[PDB]
Amino acid sequence: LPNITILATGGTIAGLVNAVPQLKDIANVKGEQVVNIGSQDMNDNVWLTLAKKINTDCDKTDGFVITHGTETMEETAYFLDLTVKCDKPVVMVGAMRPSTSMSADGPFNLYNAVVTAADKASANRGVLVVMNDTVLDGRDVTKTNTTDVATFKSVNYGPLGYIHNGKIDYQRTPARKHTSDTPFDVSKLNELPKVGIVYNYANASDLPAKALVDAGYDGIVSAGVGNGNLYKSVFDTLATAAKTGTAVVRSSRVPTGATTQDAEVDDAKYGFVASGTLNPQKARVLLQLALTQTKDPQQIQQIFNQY
Amino acid sequence: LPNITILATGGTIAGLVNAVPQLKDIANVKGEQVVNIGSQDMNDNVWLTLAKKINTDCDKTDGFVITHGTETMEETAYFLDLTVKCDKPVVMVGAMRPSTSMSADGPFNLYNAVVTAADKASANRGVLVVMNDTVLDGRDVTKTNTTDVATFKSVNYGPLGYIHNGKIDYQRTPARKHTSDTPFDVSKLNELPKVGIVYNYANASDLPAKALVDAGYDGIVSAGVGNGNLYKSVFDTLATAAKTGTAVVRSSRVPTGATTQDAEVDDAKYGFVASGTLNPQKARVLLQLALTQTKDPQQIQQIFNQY
Amino acid sequence: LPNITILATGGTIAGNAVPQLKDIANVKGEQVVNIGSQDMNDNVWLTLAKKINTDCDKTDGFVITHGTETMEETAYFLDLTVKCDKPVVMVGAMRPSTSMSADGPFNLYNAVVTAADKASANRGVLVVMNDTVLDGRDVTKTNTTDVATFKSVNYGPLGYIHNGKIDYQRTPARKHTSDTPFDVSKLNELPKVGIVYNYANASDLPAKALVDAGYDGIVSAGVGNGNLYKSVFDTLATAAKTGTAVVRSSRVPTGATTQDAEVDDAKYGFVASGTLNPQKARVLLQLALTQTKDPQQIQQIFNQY
Amino acid sequence: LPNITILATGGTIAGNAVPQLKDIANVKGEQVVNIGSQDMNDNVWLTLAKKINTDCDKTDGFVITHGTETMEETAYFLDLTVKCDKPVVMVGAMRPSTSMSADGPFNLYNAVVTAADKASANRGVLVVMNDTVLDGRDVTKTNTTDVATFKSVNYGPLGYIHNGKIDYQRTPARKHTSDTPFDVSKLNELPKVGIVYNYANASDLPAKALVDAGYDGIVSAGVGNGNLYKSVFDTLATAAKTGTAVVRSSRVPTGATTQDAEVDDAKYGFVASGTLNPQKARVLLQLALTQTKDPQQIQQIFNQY
Ligand SMILES: [Zn+2]
Ligand SMILES: [Zn+2]
Ligand SMILES: [Zn+2]
Ligand SMILES: [Zn+2]
Ligand SMILES: [Zn+2]
Ligand SMILES: [Zn+2]
């Protein structure tokens, strides 16, 4: 059987080979606790240590499964999608119900994540998220409902495949460049560029925006209204920010659909970057990484058009 | 025919009786430009003037249609749902495509909004949003896609009815108290309590939260991760805030599903309020209004359980 | 504690495998029939409806375990025929009860909570699945395998369940339960109604065979807004003019088949099904045919229930 | 500018009513047939496929105007039979071209942009509607009246259109166009395949009539994961054992009908349709039957296309 490494970032989602013994019949599992934290507290340090671990141990194993909380799983998955250089399957998985709760979802989630990680056909598709019998790509996947076990969905382009009876039918694969095809290399980095997110809505204070500028943040992501629009006070602070060196990326609070370039706002005029289908938290991820390569908004836009 | 008043808050969404003449065959339309602004700039002053106008003119007409931009329509609609005391239909409508663009959606949107406003069966259901042949309640309706004409949907409980050939079949009506059944009365108010929204994600700065506290904001709404969870730095600032008088409401960045009380966080312990199915921008609306009645988080929670 | 009766129609969906039930209700159970839901039939429907109506005053609410294949059919039939205003809640499982992360146990727990909540009464026959309370009319099966498959695709759910509490924010407008004019206590059988499908180059043979067998009604799973392939139209038009009740529904999973849109229904005596999908339409047409054979009266029924 | 040919099969969906087309392509048009899409048939399919394959080297891409009722059927049939790798894009309108806010004009503009974009080639036959580029296999009609009805309910769309530009982020894995073993140039007719529906108490009469008429294949719109009402099962089992190709699909709008799950397919010679809904399954079974009558070979086809 294939040997799959399980990297845990927190508690157990099932309760591992003893908690879900059926696992030892499809893979050879070793487990390492890499960090232990709730995902609402996920952070840069954790991201860096994970990417490095996966990159160092790529040849010690046939695949990876990462147990992680659901709240920020979608951010971690995209970070790794951009930084892992192991074309072998890296599959993330979590659980929406506590492991001791009735009809706990963890056990079967874990099983299906190991199934996915172990299938050769899963290789070379970038980092994946596996939940609710579905194989989801790290870029587009996002949490759609606060409590539903079916919460994870790729709301713009769809899943990569479905899992029935330990088998996967892949009918899709992502087009946006990832893993070995990106120029990102966090292997020597101990920190990441500071990027914050500000929200837009009626009568929005500019204060949040101004705090980030005061603190010399490297980038700021705007969760805009509609097609990335900005409340005027926020538009003014961000315009300013962009002229004094803070990268500014326009995304949207609207859960699906792209924030398009030169549509609602003149990005070229202000030196802003439109995030495409990257929601705010995902846009933060690429902006941070783009900032380790360049600070030219034109080049940041190009990065946003390709990753 | 019934006489319907169209209150415009910005430009035309069609191009009114001359731009969509079919209108004069279903209603008697008068139009007033109440303000002229892009909805990304929507604000308290506009909300107050609209509520008052609708309340003053309730007996001058059989119904209201409000033309408004799409970016914050969902916020205005809920504000009015809470403050209008005219049980007559108040129907909001906007357009996702410019009026001069091919297959402009405005014309037929406007027509269907007038159809809705004119149907007696539409009365007593609170403030409505009409878009894409659908009648949506002001509380649950939200913008789901950045550009799609079908963007407005009530993502937790569904629409109230569908519109085919100028006819409506209502199969639902909202249960949460609105209009005349709320204690909110902005008729004498010239300002609203200050409420801001802060976003949570991996490695979230507490700075935004702290700016609002520094400025003596009355309330703060957290767009949390998952079931309203908070990044630790943000959790600490907000906990503090709540002890020194800032109302704190936990909502979620996740587009559907409720942020439940005493689930992921101990709201009772910290004096926080869980927003139920109110997304961040909608939660801001009720929190602002709840703040004109009380500052006791227990009572704010009760308000969040009933409106 | 509330008395709740679990009426089972098949195999179990849990396994007490859910001891936590003692915390919310006094539970007793009866195996009413035992079949795979894909073989659900008129006899089961009649007996179920009669059992609930007969037993209404012995318990505080009912939970009905049922396979997922035709849960949406039974739920609507019960929605139209139950004369008990106490909560009737149907429940199933998408995963075998012995499979890992089986959904049955929590689904069942949630159904008893729903059946026992006093706020659940007077909302008609309910279906509880994946933490959601769904009305029997609009509820349909949306995905072949996903635990979250049950959704009310047109009008949404009535309420969500978290930690054993329901936040109801909706109730259906279409009349059901004791508000309908249907009465199963007098029926040992139901009018014959079949369903035919429409698609490119569709044979009229299925429709023809139904008519030849003297079927009381036929529901057309049409294309788009209830349209019909030419040959199927031709056949059903004659049928409707000669006494067969004919209802236009649609193969399209959401949205209504409207009146006076695509087809001139009055001209032929056809009835438009509204938001009722073909299998749901069938439930209502069978029932309407126990009350009348008149197309206009049947359309009225379809506009009301 | 690119040469794009618009092949019309019905009434127009715009009305130049869209002069803005001159900005993106040199357009010429031919009325290939003229019918309501609810009467779409084998003859139209054959002629369309032949026309595109014959005319492939005269233009840069094709746009096909087609009614919405069976757009998803034609699109898949073309997906399986077009041997031209240039973009073929189907397009419709959900509102009358003269109604207010008609969708046809912008839909058409978007289809020509798609047909003319060089990045659109080699993705198979496409359907463009509501600013979205959708593959012909997974695309289905989701709502009876909404302009946004066309969606790829299982795997999503290939790309979105904004301001005349497409951000393609997906392409289908299932082989299509010249990769299939089908060849319509040799066909004046297609094998007879009908579709029967399953639901509670389903009559076996439709299935029986199809078999009696010597149908080459039958697709079952089953319940849940492709299951069958007892009587329909019994009939199709005999049919499959005696030479009728039988494909299990599902009435359920999303998700696959899987192999070796609910039914022992090999035991009877049934074929599981995968994510192919009944009308789509029919398209592929008709085509498979022009190549073989062997169930295992047909299942292989269903696992590949
Ligand atoms: Zn990727
Ligand atoms: Zn309301
Ligand atoms: Zn009902
Ligand atoms: Zn009643
Ligand atoms: Zn294809
Ligand atoms: Zn090829």
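In order, the residues displayed for chain D correspond to 23-37, 59-348 in Swiss-Prot numbering, which applies throughout.
Determination method: X-ray crystallography, 2.3 Å.
Placement of Cβ uses the backbone N, Cα and C atoms for every residue, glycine included.
Neighbour density for D:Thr34 (mutagenesis position): within 10 A of its CB lie 15 other CB atoms from the protein chains shown. D:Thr34 (mutagenesis position) falls outside any helix or strand according to DSSP and counts as coil. Per Swiss-Prot, active site, O-isoaspartyl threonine intermediate is recorded for D:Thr34, and the stated evidence type is experimental evidence.
Quoted from Swiss-Prot for the published mutagenesis D:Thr34 to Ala: Loss of enzyme activity.
One entry in Swiss-Prot concerns the mutagenesis experiment D:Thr111 to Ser. Its note says: Reduced enzyme activity. Annotation note: D:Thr111 (mutagenesis position) sits in a coil segment as assigned by DSSP.
One entry in Swiss-Prot concerns the mutagenesis experiment D:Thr111 to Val. Its note says: Loss of enzyme activity. Counting only same-chain residues six or more apart in sequence, the Cβ atoms lying under 8 angstroms from the Cβ of D:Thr111 (mutagenesis position) belong to D:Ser80, D:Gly135, D:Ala136, D:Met137, D:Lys184, D:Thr192, D:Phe193.
Here 21 residues go unmodelled in the deposited structure, bounded by D:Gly37 on one side and D:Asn59 on the other; the Cα atoms of these bounding residues are 7 Å apart.
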